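Chemist: Structure below; questions to follow.
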Amino acid sequence: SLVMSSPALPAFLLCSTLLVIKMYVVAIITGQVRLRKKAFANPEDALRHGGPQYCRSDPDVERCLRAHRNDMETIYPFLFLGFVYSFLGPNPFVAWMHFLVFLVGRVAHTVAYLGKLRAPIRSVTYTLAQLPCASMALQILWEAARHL
Amino acid sequence: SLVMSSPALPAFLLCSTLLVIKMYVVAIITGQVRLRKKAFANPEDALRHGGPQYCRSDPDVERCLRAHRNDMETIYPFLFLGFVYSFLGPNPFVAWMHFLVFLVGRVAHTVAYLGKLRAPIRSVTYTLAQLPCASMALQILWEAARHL
Amino acid sequence: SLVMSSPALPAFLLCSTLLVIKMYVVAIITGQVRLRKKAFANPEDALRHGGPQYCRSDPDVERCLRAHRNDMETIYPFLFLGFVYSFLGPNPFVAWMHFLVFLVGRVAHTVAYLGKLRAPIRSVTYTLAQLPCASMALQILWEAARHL
Ligand SMILES: CC(C)C(=O)NCc1ccc(C(F)F)c(C(=O)Nc2nc(-c3ccc(Cl)cc3)c[nH]2)c1
Ligand SMILES: CC(C)C(=O)NCc1ccc(C(F)F)c(C(=O)Nc2nc(-c3ccc(Cl)cc3)c[nH]2)c1
Ligand SMILES: CC(C)C(=O)NCc1ccc(C(F)F)c(C(=O)Nc2nc(-c3ccc(Cl)cc3)c[nH]2)c1
Ligand SMILES: CCCCCCCCO[C@@H]1O[C@H](CO)[C@@H](O)[C@H](O)[C@H]1O
Ligand SMILES: CCCCCCCCO[C@@H]1O[C@H](CO)[C@@H](O)[C@H](O)[C@H]1O
Ligand SMILES: CCCCCCCCO[C@@H]1O[C@H](CO)[C@@H](O)[C@H](O)[C@H]1O
Ligand SMILES: CCCCCCCCO[C@@H]1O[C@H](CO)[C@@H](O)[C@H](O)[C@H]1O
Ligand SMILES: CCCCCCCCO[C@@H]1O[C@H](CO)[C@@H](O)[C@H](O)[C@H]1O
Ligand SMILES: CCCCCCCCO[C@@H]1O[C@H](CO)[C@@H](O)[C@H](O)[C@H]1O
Ligand SMILES: N[C@@H](CCC(=O)N[C@@H](CS)C(=O)NCC(=O)O)C(=O)O
Ligand SMILES: N[C@@H](CCC(=O)N[C@@H](CS)C(=O)NCC(=O)O)C(=O)O
Ligand SMILES: N[C@@H](CCC(=O)N[C@@H](CS)C(=O)NCC(=O)O)C(=O)O
């Protein structure tokens, strides 16, 4: 199997795929909030589900959208950085720690966001998860630059 | 050519690249709607195109932005999942069906969204396209986990 | 090192990683604008930083969010397209020019957006950066199609 291409790759693929699934969960939650609170973004949706007055914004829907957007701002770069980083021959344990800190930090971020936890819990989880990303980005820069 | 690395890869690259181009088309449409309806997001844009009153929201522009955002929420994960999945030695026909269902579902989604088709047509296309993504995600999880 | 897999790859990884870092910079700027202008998206954030009246929108924050969103609409597809393109054996110089035009165009875009430069400077930088992306997308299409 081509998952064996590098020692850190299986760990990366596990964490990344779990995070993609976590984003899918956020999308499902968003839909449920829209349906249960009757807050739709489109008139065609609202008309099917009770009338035009239900094409409206809702604070909980907006919160779900913010969590999903923050995921797109952070998890998508990780998908790129972590994949490339897996092929740079990092220490296996060190690589696992990068991926695990990101995974735990991002899951905690979504819990803090959707659960409306007190500040600065969410902000802290964002920063903690960004640390391994910054680390990987720098390592990739050095490897790329030295092969120019 | 390195497109021959795995039997499913060419099909994946065809569908993915078509979907990226489809997102570029949505961006172009959005710009055209802004210009034709004179609804700009920035005062500097509005001042060049008729005056400050044209820095304003428009329902059609907002709809275009929602379609593009939904694309980012779904197509970007597919770019990751489908690429990895291509290297897990899936049955070629089964892989093609995953990619084709996603491609058709997503093109239909954009048509349903921008064309303002009645509910739940758009919602159905979203769910149909998510099915192969969920399938690939699970398969990657198993492959990654078993190589830990 | 696996950065040597193709002659264009190191250049791609350098430009892509710089652009990811540039997006991280936009996120940091956004946070600074929120804190300094006291414009938070969440009541929990506002309550920690002065009171509920600071859960409010701000034009500079919204501008930062637009720049970041435009980055997600353009840089993320480049991460995919440029990676695949690196493995299609393009002329090394031609590949470098694709990556450099994208890098310069996107950095200029962020400067034009956040710096509130007169129209159509930002629009021009967007279009200039999209050119190499369109070029790579077409080249990938041909390579993928011919291997079907
Ligand atoms: C995460 C998504 C799925 C979500 O929750 N979104 C909330 C939402 C918003 C608006 C609408 C409606 F206005 F269009 C609907 C709706 O009525 N959807 C709907 N889908 C089916 C469906 C899908 C697949 C299949 Cl095989 C069969 C039936 C029926 N109804 C749902
Ligand atoms: C998908 C994009 C392209 C789109 O439609 N956006 C709508 C839009 C919004 C705001 C503005 C304006 F306010 F800044 C403009 C505008 O006047 N753009 C503009 N670009 C050129 C251009 C570009 C490349 C080249 Cl080589 C030559 C000339 C001229 N004008 C356009
Ligand atoms: C780009 C990000 C970082 C940014 O600027 N966002 C603006 C912002 C918005 C809201 C809040 C607050 F309401 F939650 C805060 C805030 O007080 N954050 C905060 N982080 C720490 C922190 C982080 C890591 C560590 Cl190891 C230690 C302490 C403290 N305070 C910041
Ligand atoms: C991967 C998806 C994680 C979902 C985390 C959702 C956490 C929900 O947490 C809930 O939040 C509510 C406020 O929103 C509170 O009223 C509840 O006390 C709390 O249980
Ligand atoms: C608040 C400041 C944040 C700093 C970001 C932490 C990133 C550290 O990243 C580290 O950088 C070193 C030098 O490039 C590398 O040698 C290490 O491999 C890398 O882990
Ligand atoms: C990849 C991009 C696909 C573009 C699909 C746009 C479909 C446009 O479809 C149009 O929508 C209008 C409402 O918006 C209707 O008034 C028109 O009858 C319909 O033709
Ligand atoms: C409404 C419920 C949605 C279920 C998502 C469909 C995903 C099915 O995906 C399937 O999962 C199996 C078990 O992991 C795998 O063996 C198959 O290879 C895979 O195609
Ligand atoms: C990668 C991040 C690039 C940051 C570019 C920010 C450019 C800031 O530029 C500033 O913009 C202000 C208006 O916003 C003007 O008042 C100032 O004259 C100008 O210096
Ligand atoms: C305004 C029109 C924009 C056109 C997009 C420019 C993309 C050009 O891209 C070019 O396309 C050729 C034909 O497919 C290829 O042979 C070249 O390798 C490629 O660089
Ligand atoms: N787009 C972000 C940029 C900065 C950021 O990512 N901040 C973190 C830590 S405070 C966050 O959780 N932001 C909330 C959000 O993006 O909605 C924002 O507007 O806040
Ligand atoms: N961000 C989405 C999450 C759920 C989702 O993706 N729903 C599908 C099917 S109803 C959709 O097309 N959403 C419309 C949109 O994202 O604007 C939303 O707000 O609706
Ligand atoms: N989502 C974009 C689609 C078109 C686009 O990307 N336009 C470029 C050139 S005018 C841009 O810089 N848009 C500003 C933005 O996305 O906020 C929009 O609403 O404008």
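Note that chain A carries Swiss-Prot numbering, so the residues on display, from first to last, are 5-152.
The deposited model was determined using X-ray crystallography, 1.6 Å.
Every residue, even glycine, has its Cβ placed from backbone N, Cα and C.
Grabbed the feature section from Swiss-Prot, which reads as follows:
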type	residues	note
BINDING	A:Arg38, A:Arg73, A:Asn74, A:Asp75, A:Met76, A:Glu77, A:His113, A:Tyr117, A:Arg126, A:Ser127, A:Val128, A:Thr129, A:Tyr130	glutathione binding site
MUTAGEN	A:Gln36 to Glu	Keeps about 40-50% of prostaglandin-E synthase activity
MUTAGEN	A:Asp49 to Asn	Loss of prostaglandin-E synthase activity
MUTAGEN	A:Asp49 to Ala	Loss of prostaglandin-E synthase activity
MUTAGEN	A:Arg70 to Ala	Slightly reduced protaglandin-E synthase activity
MUTAGEN	A:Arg70 to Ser	No effect on protaglandin-E synthase activity
MUTAGEN	A:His72 to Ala	Reduces protaglandin-E synthase activity by 70%
MUTAGEN	A:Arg73 to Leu	Loss of protaglandin-E synthase activity
MUTAGEN	A:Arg73 to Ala	Retains partial of protaglandin-E synthase activity
MUTAGEN	A:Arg110 to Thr	Retains 17.8% of protaglandin-E synthase activity
MUTAGEN	A:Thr114 to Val	Retains 21.3% activity of protaglandin-E synthase activity
MUTAGEN	A:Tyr117 to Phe	No effect on protaglandin-E synthase activity
MUTAGEN	A:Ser127 to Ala	No effect on protaglandin-E synthase activity
MUTAGEN	A:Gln134 to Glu	Keeps about 40-50% of prostaglandin-E synthase activity
Chemist: Which one, from the mutagenesis positions A:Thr114, A:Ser127, A:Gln134, has the smallest tally of other C-beta atoms lying within 10 Å of its C-beta?
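Modeler: Fewest other Cβ atoms within 10 Å, among the mutagenesis positions A:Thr114, A:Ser127, A:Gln134, is found for A:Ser127.
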Chemist: Select one residue from A:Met76, A:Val128: among these binding-site residues, choose the one with the most other Cβ atoms within 10 Å of its Cβ.
Modeler: A:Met76
Chemist: Whole-number Å distance between the CA of A:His72 (mutagenesis position) and the CA of A:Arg126 (glutathione binding site)?
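Modeler: Cα of A:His72 (mutagenesis position) to Cα of A:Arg126 (glutathione binding site) measures 14 Å after rounding.
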Chemist: List, in sequence order, those recorded positions among A:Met76, A:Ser127, A:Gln134 whose Cα sits within 10 Å of the Cα of A:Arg110 (mutagenesis position).
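Modeler: So the list is A:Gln134.
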Chemist: So of A:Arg73, A:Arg110, which of the mutagenesis positions has the fewest other Cβ atoms within 10 Å around its own Cβ?
Modeler: A:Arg73
Chemist: Filtering A:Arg70, A:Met76, A:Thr114, A:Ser127, A:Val128 (recorded positions) by proximity to ligand 3: which pass a Cβ cutoff of under 6 Å to any of its atoms?
Modeler: A:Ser127, A:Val128
Chemist: Check each of the recorded positions A:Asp49, A:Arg70, A:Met76, A:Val128, A:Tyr130, A:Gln134 and report back the ones whose Cβ is under 8 Å from some Cβ of chain C.
Modeler: A:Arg70, A:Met76, A:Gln134
Chemist: Looking only at C-alpha atoms, tell me how far A:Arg70 (mutagenesis position) is from A:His113 (glutathione binding site), rounded to the nearest Å.
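Modeler: Pair distance, Cα basis, whole Å: 12 Å.
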Chemist: Short of 8 angstroms on C-beta distance to chain B, which of the listed recorded positions (A:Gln36, A:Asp49, A:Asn74) are there?
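Modeler: Listed in sequence order, the recorded positions near chain B are A:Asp49.
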Chemist: So among the recorded positions A:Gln36, A:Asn74, who's got the most Cβ atoms within 10 Å?
Modeler: A:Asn74
Chemist: Work out how many Å separate A:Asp49 (mutagenesis position) and A:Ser127 (mutagenesis position) at their Cα atoms, rounded off.
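Modeler: Here the two Cα atoms lie 34 Å apart.
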Chemist: Whole-number answer please: how many Å between the C-alpha atoms of A:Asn74 (glutathione binding site) and A:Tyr117 (mutagenesis position)?
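Modeler: It is 10 Å, counting Cα to Cα.
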